[PDB]
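**Q** Quick one: the structure is below, and I'll ask about it shortly.
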Amino acid sequence: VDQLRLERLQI
Amino acid sequence: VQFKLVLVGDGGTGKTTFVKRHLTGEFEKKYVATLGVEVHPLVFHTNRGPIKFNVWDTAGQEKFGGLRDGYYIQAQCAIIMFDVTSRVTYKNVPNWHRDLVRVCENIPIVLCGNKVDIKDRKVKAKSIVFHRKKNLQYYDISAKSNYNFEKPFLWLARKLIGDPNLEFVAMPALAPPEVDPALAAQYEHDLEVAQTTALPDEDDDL
Amino acid sequence: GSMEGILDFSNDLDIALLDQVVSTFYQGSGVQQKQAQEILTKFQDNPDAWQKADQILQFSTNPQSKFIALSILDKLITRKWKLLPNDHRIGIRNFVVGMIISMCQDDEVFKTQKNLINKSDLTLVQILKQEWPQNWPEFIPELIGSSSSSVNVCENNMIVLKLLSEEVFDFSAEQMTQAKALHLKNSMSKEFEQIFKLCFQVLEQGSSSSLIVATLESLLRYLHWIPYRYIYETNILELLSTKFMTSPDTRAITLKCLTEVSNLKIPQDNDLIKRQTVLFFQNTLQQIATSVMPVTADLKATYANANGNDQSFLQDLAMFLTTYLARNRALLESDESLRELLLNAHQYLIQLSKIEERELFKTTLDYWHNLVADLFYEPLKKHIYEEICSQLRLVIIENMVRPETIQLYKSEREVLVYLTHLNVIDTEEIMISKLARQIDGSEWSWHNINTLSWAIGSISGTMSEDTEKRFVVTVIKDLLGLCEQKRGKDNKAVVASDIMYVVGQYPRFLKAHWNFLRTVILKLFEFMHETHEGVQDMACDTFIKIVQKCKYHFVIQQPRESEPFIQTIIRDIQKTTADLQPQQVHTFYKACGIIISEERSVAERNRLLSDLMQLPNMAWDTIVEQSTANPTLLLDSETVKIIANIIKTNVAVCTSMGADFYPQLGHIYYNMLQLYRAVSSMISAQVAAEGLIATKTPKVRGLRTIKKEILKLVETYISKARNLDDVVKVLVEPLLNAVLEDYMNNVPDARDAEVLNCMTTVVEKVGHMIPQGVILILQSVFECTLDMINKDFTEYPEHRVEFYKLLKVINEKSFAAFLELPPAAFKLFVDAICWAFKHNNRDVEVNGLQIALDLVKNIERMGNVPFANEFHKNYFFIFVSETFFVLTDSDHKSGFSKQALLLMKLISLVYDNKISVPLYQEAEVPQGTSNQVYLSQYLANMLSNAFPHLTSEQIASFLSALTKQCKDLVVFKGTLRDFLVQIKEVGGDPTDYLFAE
Amino acid sequence: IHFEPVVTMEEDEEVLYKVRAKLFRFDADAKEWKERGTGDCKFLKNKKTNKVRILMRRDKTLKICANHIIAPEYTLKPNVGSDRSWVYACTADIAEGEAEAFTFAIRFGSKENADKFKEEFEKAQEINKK
Ligand SMILES: Nc1nc2c(ncn2[C@@H]2O[C@H](COP(=O)(O)OP(=O)(O)NP(=O)(O)O)[C@@H](O)[C@H]2O)c(=O)[nH]1
Ligand SMILES: [Mg+2]
């Protein structure tokens, strides 16, 4: 799960 | 290129308000019962040219019914209207449909559940099934919020013209004219009154 | 003008003038048309116009004129038939019979005037309903005989029989008495053997398509009521399911007949019947496959093309397939030789479910729900349908509608959840593959990624937690890469939103992966600074939704963190919400209150609460200090908006915290009520200085917003309060002192209906504890609000609704307040209840009927005391007669059930001698007359004057039945509806009221 | 080898301003405002004449509910009941046919949309002065 890098999600 | 459309349903369901909205853009808050019928021409511009509906807006209150099913003769399409805040108006849909198709045996018919803008809806979507076996098109509509207000006419235009891809299009917009001191004092009077009459529904999003 | 000549009945009717008026109405336009219409209506509404109908029908050359003539006759037959001299009855019958025969015999007329003939047939049927069979025993035999001598007559007789069946079995319930409906049903049933013989002979032998179609249309009506033996012991199923499915002329009606056949009452233990039920389905599906379209055909495209009657046909096929299979598919499930038939039928339904037509999709979806629920519970069935279910997964996923179309999404979710349990592996595979074609761009579109995201979100909770975990990871990994790959905030916004949508749908996953849940929230907080349209709403909506489901994880201290995450949210709330609109800030605070209410240590919860409210409380203190030192500020729109938003923030937090909100309420309560008063006098001063128009200005609307939000805050808290002692001893008296006089002493256009609503909640929660307070509420709002609403049914609509809600709860919880009313004011209370009866507005009418019922009960409970006895003397017959009035006046049909209940309670009081005094006056009847006898007498006289065309016998029989039946609401209601039928005509049969007996 | 292959009147104008709005007309005989349409209100600058008009169409049906020059003599006034509307007399609107005079009111989603409309409205008057 931590492998998901959701903090990088950008608009 | 005109088609006769009869509009039927219980008193107070919004038939006349719906037509008025389409004719002038206005929303009439008052309930003035139709007496017998009122006939209004209504033109829509489409990618297949203009289509004219001759709308026979009939009375829903029995004591004002006038000629009743006499109004349906030679209709080419119809709208049956009920009020989703009043179950009785849905219970009566089969009665209006019966009287209608006895005169008009094979015409496109739209069933409209009006007033969906009201939070406390009484005729639940799941309850609305009468159109299935009768091959009627159904739409939730609101003459007040304009929700789906064009769908009945678009669907009928498609059936009447026989083109499933018919679309409403923008009527051409002619250049307006450029344009008297003798009426400078009279237009100022109408303006004072207009300024000091509050606009309605000031809480609406528009 | 000239057209009005037909209205002068002292002259002979100029038939050519009639035809001109009729033409101008039907074929004319504008002003001419409208004048003709008003004339025609006056003509047909003349009570003597029926006398001139035989002229019109003989000598008019205009079919519209004859149609109107028949409408006139219809009114007479329907309402006044039994008053006619018997010679006119026979004459009218003979005229109508002869006219139909003659129209049938002229082939040109028969083909060109279907509308006029159909109207004549219906008029004939009205006469049958009056005369047949008792006065016309030969009608059916002579109909059958005449049918053999002419195809046209035979076809028209099918129309007559169709209409008769409709009038007797489909539309009789609300238009006839129970006794008369039964009489006609029995009469038709008695002679249906002969009718069926003719119908079956025509179907077996006939060749005229038009005659066949008419016969099948009448069969459709018969199937609503006839015994199943006429369908199963004849060869008629064979004909329906083969011969008549081949020609499109008969196909539509035949399919509708077979759908109703699929609904007959059949014994379910007979093997012959079962094979017959299988067989007609097998025949029908074979005819469709060979004569209409194969199962592989693209019904989506066919429907879209909308050729001829294809759309109605596919609609009717969906109805047939779903109706039959919902009932009979078990018949096809065990025999290997029926397996192909079972799956072909379902494959047609698959193809039908791809049609773009919302209402048809709902019809097929209801069936799919029926199927997959059964496969989920019923042993050894799901394997049969594996390939159907796999296709259905794709159909549902690809037509998923927006959840947040409410009803359709829930139905789709339900089916897809079942389909996931049935094969979880197949469901995952379809969704992953679908996501790949979003990434490879082959099915990429804003719409398509949205619907797939909804579908993925919809099956949350169906997978095991382990499988859910790597499914969610895969989905989010893919969605994150998709967002990376797109350009422009347009596309990136859409994909980031769907990511947050999916996340918000899997709280189980969030609750197990704290670090991930933290990352989500911090990303949402980031998005609350993004001004691209929609992002901030999406961010706030996702925040509160996640909070509602995972609040516990924000209120505990998570391992590896220094503090519960709610503390971290509160510390940074100013920066987090800096760019949000007020409405969005309030949602944010509401979400924080949800979390804070999970803290059950009181000192910690209260500290969190006071910390959450730090910003609004500091803004509040400042304005209270300022605005009190200078009331002028409150005209500064900027200060008014600030104030309203502070109070709305309190409402939002109080909404999620309820009883826990009390400490914050105490911080602001006393100054808030002082603010209420200051704003109140500012509103009054503006209306004094500018007039009523002031209430429309932005300044005053802003000021009233403050008042309304204060009332809503107090209502919200009190509705959820757990310590009612504090409500009574701390909150109520300051509240009443602040709001009641202000309401009473403002002009009508400045009174806030919200005051009534707030008072309704006060009475509800603590009314039993504040009897003097309830009296004070009534004194301050009752008469002045009643005077606002008792001049029409339209003005002050909100005050109207709230007024009767307040009286209802006062009558429920503190009826003693009405006892203390001075007698003139109690009379106003009674008038107010009856006034409510007469509204068509359901909101008011229902409460008015309930108040009336509750009031009677309250009086009954008092026993035999002077107030109760005076109540009956003063008001019993007022309630009886006002209830009867709205029952019988045809403008209050929506309240029938509650009117009947009230009337039944009223009558039962008298017939149980629960009224201890005479209801009559001194010397109005002999001493010792029972109230029962007086009630019957009063009602007989009331109905006689109100309905003078009823016979005394009708009235007496109606009342005898109604009285006997006052313990049986169902039967009582039947008798009321029988009375409503009889008052619409002359000469109703008084023995009808013995139906129940 | 050649294979034969298979077989509004706003176009001459520039859009200067566009805003969502609800338009009312005053029925002096009924002493009440009546809605005429809700949709996009556009300021359209003719390429050939540089004359700017208001053109407004109803949603869905696209029927014209306003079509008139933004004359320099017109004056936007506040309505007593709204901080997000303007009232003005119009001498010649052709939305429904023959040029008719009207007292219009136009309301917007926000006070600042209303103020901006006013800004653009007056810029457009300057252009029409020439
Ligand atoms: N909230 C809401 N009210 C509506 C809507 N449509 C109509 N109304 C209101 O319902 C009431 C009745 O409208 P009306 O058009 O006269 O109904 P009608 O069907 O023509 N009645 P009749 O058959 O007697 O002529 C009016 O007050 C109208 O403003 C709607 O969509 N929403
Ligand atoms: Mg009407």
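Just so it is clear, chain B uses Swiss-Prot numbers, and the residues here are 9-187, 190-216, in order.
Note: Cβ is positioned from N, Cα and C throughout, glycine not excepted.
Got these off Swiss-Prot a minute ago, pasting:
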type    : residues                                      : note
BINDING : B:18-25, B:36-42, B:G68, B:122-125, B:150-152 : GTP binding site
MUTAGEN : B:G19 to V                                    : Blocks DNA replication; when associated with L-69
MUTAGEN : B:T24 to L                                    : Has low binding affinity for GTP and GDP. Almost completely abolishes interaction with BIRC5
MUTAGEN : B:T25 to A                                    : Minor effect on the interaction with the alpha phosphate group of bound GTP
MUTAGEN : B:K37 to Q                                    : Mimics acetylation; enhances the nuclear export of RELA/p65
MUTAGEN : B:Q69 to N                                    : Unable to hydrolyze GTP. Increases binding to BIRC5 and promotes exaggerated spindle formation
MUTAGEN : B:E70 to A                                    : Strongly decreases the relase of bound GDP
MUTAGEN : B:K134 to Q                                   : Loss of normal mitotic chromosome segregation and defective mitotic spindle orientation
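Context for these features, please: burial, neighbours, distances.
**A** Its Cβ taken as reference, B:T25 (mutagenesis position) is surrounded by 21 other Cβ atoms within 10 Å in the chains shown.
For B:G19 (mutagenesis position), the same-chain residues lying six or more positions away in sequence with a CB closer than 8 A to its CB are B:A41, B:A67, B:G68, B:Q69, B:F72.
B:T24 (mutagenesis position) carries a helical DSSP state (H, G or I). Around the Cβ of B:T24 (mutagenesis position), 23 further Cβ atoms fall within 10 Å across all displayed protein chains.
Neighbours of B:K37 (mutagenesis position), defined as other CB atoms within 10 A of its CB across all chains, total 11.
The local packing around B:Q69 (mutagenesis position), expressed as other Cβ atoms within 10 Å of its Cβ over all shown chains, amounts to 14.
Sequence-distant neighbours of B:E70 (mutagenesis position) (same chain, six or more apart, CB under 8 Å from its CB) are absent.
According to DSSP, B:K134 (mutagenesis position) is assigned to a helical segment. Other Cβ atoms within 10 Å of the Cβ of B:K134 (mutagenesis position), summed over all protein chains shown, number 12.
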**Q** Under a criterion of Cβ-Cβ distance under 8 Å and sequence separation of at least 6, what residues of the same chain contact B:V40 (GTP binding site)?
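**A** Counting only residues 6 or more apart in sequence, the Cβ neighbours of B:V40 (GTP binding site) under 8 Å are B:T24.
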**Q** In whole Å, how far is B:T21 (GTP binding site) from B:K37 (mutagenesis position) when you measure between their Cα atoms?
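**A** Between the alpha carbons of B:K37 (mutagenesis position) and B:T21 (GTP binding site) there are 12 Å.
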**Q** Can you check which residue among the binding-site residues B:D18, B:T21, B:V124, B:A151 has the largest number of Cβ atoms within 10 Å of its own?
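**A** Per the Cβ count, the most surrounded site is B:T21.
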**Q** Considering only the binding-site residues B:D18, B:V124, B:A151, which residue has the minimal Cα-Cα separation from B:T25 (mutagenesis position)?
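**A** Sorting the binding-site residues by distance from B:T25 (mutagenesis position), the top entry is B:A151.
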**Q** Which recorded positions among B:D18, B:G19, B:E70, B:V124, B:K134 have CB under 6 Å of ligand 1?
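**A** What lies within reach of ligand 1, judged by Cβ under 6 Å, is B:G19.
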**Q** Spanning 2 missing residues, the endpoints are B:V187 and B:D190. What is the Cα distance in Å?
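**A** In this entry the gap's Cα endpoints measure 9 Å apart.
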**Q** Would you mind pulling the DSSP three-state label for B:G68 (GTP binding site)?
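**A** In three-state terms, B:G68 (GTP binding site) counts as coil.
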**Q** Can you give me the Cα-Cα distance between B:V124 (GTP binding site) and B:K134 (mutagenesis position) in Å, rounded to a whole number?
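**A** Cα to Cα, B:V124 (GTP binding site) and B:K134 (mutagenesis position) are separated by 14 Å.
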**Q** Hey, how far is B:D18 (GTP binding site) from B:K134 (mutagenesis position), Cα to Cα, in Å?
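**A** B:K134 (mutagenesis position) has its Cα 21 Å from the Cα of B:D18 (GTP binding site).
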**Q** Based on DSSP, name the secondary structure state of B:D18 (GTP binding site): helix, strand or coil.
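**A** Going by the DSSP assignment, B:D18 (GTP binding site) belongs to neither helix nor strand, so it counts as coil.
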**Q** With CB distance below 8 Å as the criterion, list the recorded positions among B:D18, B:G19, B:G68, B:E70, B:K134, B:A151 that sit near chain C.
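**A** Contact set vs C: B:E70, B:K134.
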